[PDB]
Amino acid sequence: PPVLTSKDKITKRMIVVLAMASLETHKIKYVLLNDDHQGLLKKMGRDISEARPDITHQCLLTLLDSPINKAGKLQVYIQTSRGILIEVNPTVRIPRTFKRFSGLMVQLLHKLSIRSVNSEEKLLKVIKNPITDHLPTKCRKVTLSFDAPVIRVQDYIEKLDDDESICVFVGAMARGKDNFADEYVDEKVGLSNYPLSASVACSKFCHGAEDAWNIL
Amino acid sequence: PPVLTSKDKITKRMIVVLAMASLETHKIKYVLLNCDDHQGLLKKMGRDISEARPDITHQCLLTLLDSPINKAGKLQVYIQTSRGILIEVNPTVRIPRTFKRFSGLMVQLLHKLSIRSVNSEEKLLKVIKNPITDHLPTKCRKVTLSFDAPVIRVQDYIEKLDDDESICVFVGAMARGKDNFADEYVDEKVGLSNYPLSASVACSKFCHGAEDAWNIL
Amino acid sequence: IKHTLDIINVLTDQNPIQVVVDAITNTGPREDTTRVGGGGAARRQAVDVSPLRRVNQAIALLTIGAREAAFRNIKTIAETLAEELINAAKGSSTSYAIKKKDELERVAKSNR
Amino acid sequence: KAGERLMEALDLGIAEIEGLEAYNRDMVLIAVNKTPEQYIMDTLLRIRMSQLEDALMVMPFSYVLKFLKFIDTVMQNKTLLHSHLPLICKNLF
Amino acid sequence: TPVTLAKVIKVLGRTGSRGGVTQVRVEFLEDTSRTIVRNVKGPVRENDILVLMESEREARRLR
Amino acid sequence: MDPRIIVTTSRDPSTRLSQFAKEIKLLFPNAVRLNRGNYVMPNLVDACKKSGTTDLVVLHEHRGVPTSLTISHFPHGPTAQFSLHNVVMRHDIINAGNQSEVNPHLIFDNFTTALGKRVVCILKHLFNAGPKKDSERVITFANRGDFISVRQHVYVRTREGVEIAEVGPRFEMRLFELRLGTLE
RNA sequence: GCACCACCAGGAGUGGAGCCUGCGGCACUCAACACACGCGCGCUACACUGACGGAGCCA
């Protein structure tokens, strides 16, 4: 299976943007701003929703362990709360723990790239705004939301064309308004009558696409 | 939706058992033994350090319990350790999000046999007695997900159940190992993909495949 | 362009000044959106683009997207520019240029 | 805004005149006056003597159709007390 | 598809937020003498041919 | 009456010449920024005589002493070249405070009317931009013999207290070549 | 009225590696759980419009 890059715009695929990500560093050797300093936030003048790497961590363990990424139709773009924009290679290994995750995010955010451990490849990249610069040419854009009406994944992805790709916009934050992509979408979409997490919604779009695109 | 218990042996539901869970305590203060923070201390006991992976079971709890098939009242979650300590999950419990807080909750669960509020006597996490068949319903399907096993389709397999025949699924909560952990219970071993999956991906696979099956929104 | 008007004279003769002009016309967006401020939340507003701009954008998307496709492959500038003129003079929605015309109009229609 | 004062003004005044037209043979608090049309001419005196023609040439035919009815209204009402024939000829021409 | 061809006869002024929108009195050719005011985007001179997408709709001012 | 001033450098400015030319641009309603695509055209006499302008400012850099300012009144042709103190990195300012149409009061200190007086005329003849003639800011020309210093201050009264406001760059020039011009 | 720190149109820089020039300073999507150096300008590389060889020829 070929590896997908942003240089191609033609291949119909699945793109997820984990937007409004909680990625902040702190000096005390930099760590991610979180257990470790959950009680040192206002004491240092920082926020609580800024202390949530587990959401983005669990969404990367969600998306990058999916079968459809092993099928090779998935691209992950991660957008922080400041606008730091990240291309994630589909062949990257997430460290299964919190610590190597933390140090790898620090070396990512300050080296601006984490290159291949084996070859001449970029593993993680930081790119420029807007996000519309690096998505395929004819692509529907939607936003998952509790407050947007419920659709099924399978029939809706089966409305797509031969070249028409799909990118979805997922809020990887604690709470708040579902308006982080009002500039971007054609459509606000929903999946359940119950308030949904980011990771379980991403999983429903994954396996809904796998039942949609005959991926087993 | 009334809260599903082990006392209801009639209602057609989804039952998931996370078997061989890495749940082991230690006095230093009581901690849950993980590969990261207790590496050489598990080297002192003469153990397999790599199996100390509670993050997998935590990810399966947050994966299963946050799905709306829990919210609709068709799901029930059980924990079976590698030492076989059997814990019923109350379907309205709210598992900690972080590893450290869930670690302390697993500490107090393994030391106190019941985790409850001071308002409710309904046990949020309960220690019960082997075997699982005394707490499974009468009409229930028993499978082990294995890559060695033949691959089925999930919606077709649930559509080939009876009108009240339930289904219980065994997930080996481990990084590596064989599927022979609970062969004394099962009816069938099946698969889900041509790729080796993790535990939480299989759990969400049968969750949202079952929500595609029973049409739960 | 001296090579490209040989190639278009070879492939599907159609005297090659024909295939340029139709690629000028059939790539032009007949409407556009502007970023009106409005106060904080920028509405986009469907407006009708002036024909001096419809000439100029048609020059832009051809010459850029051909060099984008000619970036890192066996084919050259003139060969991929020959691809863009044929695939846009007949509306085929295969070229880079035709896809950008419809993507703007489906924004203006969705937000008029 | 100025031509929007004119179009909002005319939609208001025609919006009241059509409401009073089907009174009982077919069985808004404020612009300001007992009639809205005294509003309509006085706002014409409210705008300045220079470059109000730009405010006129903005306005389409719907402004004309809703426009002439106030002229026949004030010339049947014989109101010279709130506008004047040089203004009316100066605009209508 | 209703592709409508219109013609600039006289421009009015420069309105709109970002400063590109000219309110332009147009008169479309086929079935003439029925005027419309629209919002153009780029440079517009007199006696130019604009292409209307929708035929019966008008707005005037953008903040 | 009021002059028309043109500002020009070599074909290769860096940032440090760019922001400097942005400050020298801030002597308007008669100060205009302009590069040449050759280095210095020899047809600038037809440029100024055809345009009718009066004065020209050139920024360049040489190695007899470091960097150099050049001022010339065009029809007669006197030309003072002056040397600068600091061109390294000034403030990135293109307009702040008031506009340059505001004619300030002009201060000369350390009065030497022997042979620097031709300078003191030209600085009077340059900074009369605008119809204001009423002070809102102030520009200071400090003689220290052959060292001069340039200041820009704004009137900040406080409880009727005459407090200065330092704004803009701080220059210190020296008399470089001053070519003996003509009645022509 | 006026303006390239007034916006729409676009282009071009720095800001990544190296070299120096000058300058500066020394409560909760989680009841339970757990809470020495620097800055900026120029200068040099990485491009596959690739190499290598000739021949022509303009200030």
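Following Swiss-Prot, chain B shows residues 28-55, 64-252, kept in their order.
For all residues, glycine too, the Cβ spot is worked out from N, Cα and C.
Here's what Swiss-Prot has on this protein:
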- B:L180, B:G207, B:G212, B:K213, B:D214, B:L227, B:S228, B:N229, B:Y230, B:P231, B:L232: S-adenosyl-L-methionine binding site (BINDING)
- B:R88 to A: Loss of substrate rRNA binding (MUTAGEN)
- B:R88 to D: Loss of substrate rRNA binding. No effect on growth (MUTAGEN)
- B:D90 to G: Loses its exclusive nucleolar localization and mislocalizes to the cytoplasm (MUTAGEN)
- B:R129 to A: Loss of substrate rRNA binding (MUTAGEN)
- B:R132 to A: Loss of substrate rRNA binding (MUTAGEN)
- B:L232 to S: Almost complete loss of SAM binding. No effect on growth and ribosome biogenesis (MUTAGEN)
- B:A237 to D: Almost complete loss of SAM binding. No effect on growth and ribosome biogenesis (MUTAGEN)
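Swiss-Prot feature annotations superimposed on the structure.
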residue: B:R88; record: mutagenesis position; DSSP class: coil
residue: B:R129; record: mutagenesis position; DSSP class: coil
residue: B:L180; record: S-adenosyl-L-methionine binding site; DSSP class: strand
residue: B:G212; record: S-adenosyl-L-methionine binding site; DSSP class: coil
residue: B:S228; record: S-adenosyl-L-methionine binding site; DSSP class: coil
residue: B:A237; record: mutagenesis position; DSSP class: helix
Nearest of the mutagenesis positions (B:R88, B:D90, B:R129, B:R132, B:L232) to B:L180 (S-adenosyl-L-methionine binding site), judged by Cα-Cα distance: B:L232
Site of maximum Cβ density within 10 Å, from mutagenesis positions B:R129, B:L232: B:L232
Site extent for S-adenosyl-L-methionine (largest Cα pair distance over B:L180, B:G207, B:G212, B:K213, B:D214, B:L227, B:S228, B:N229, B:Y230, B:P231, B:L232, Å): 18
C-alpha spacing of B:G212 (S-adenosyl-L-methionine binding site) relative to B:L232 (mutagenesis position), in angstrom: 13
Shortest C-alpha distance to B:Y230 (S-adenosyl-L-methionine binding site) - which of the mutagenesis positions B:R88, B:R129, B:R132: B:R88
Listed mutagenesis positions (B:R88, B:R132), ranked by Cβ neighbours within 10 Å, top entry: B:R88
Integer Å distance between the CA atoms belonging to B:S228 (S-adenosyl-L-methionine binding site) and B:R129 (mutagenesis position): 30
Nearest of the recorded positions (B:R88, B:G212, B:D214, B:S228, B:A237) to B:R132 (mutagenesis position), judged by Cα-Cα distance: B:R88
Number of other Cβ atoms within 10 Å of the Cβ of B:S228 (S-adenosyl-L-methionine binding site) across all protein chains: 20
When distances run from the Cα of B:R88 (mutagenesis position) to each of the recorded positions B:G212, B:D214, B:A237, the nearest one: B:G212
Spatial separation of B:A237 (mutagenesis position) from B:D214 (S-adenosyl-L-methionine binding site) - C-alpha basis, Å: 14
Distance, B:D90 (mutagenesis position) to B:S228 (S-adenosyl-L-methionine binding site) (CA atoms, angstrom): 23
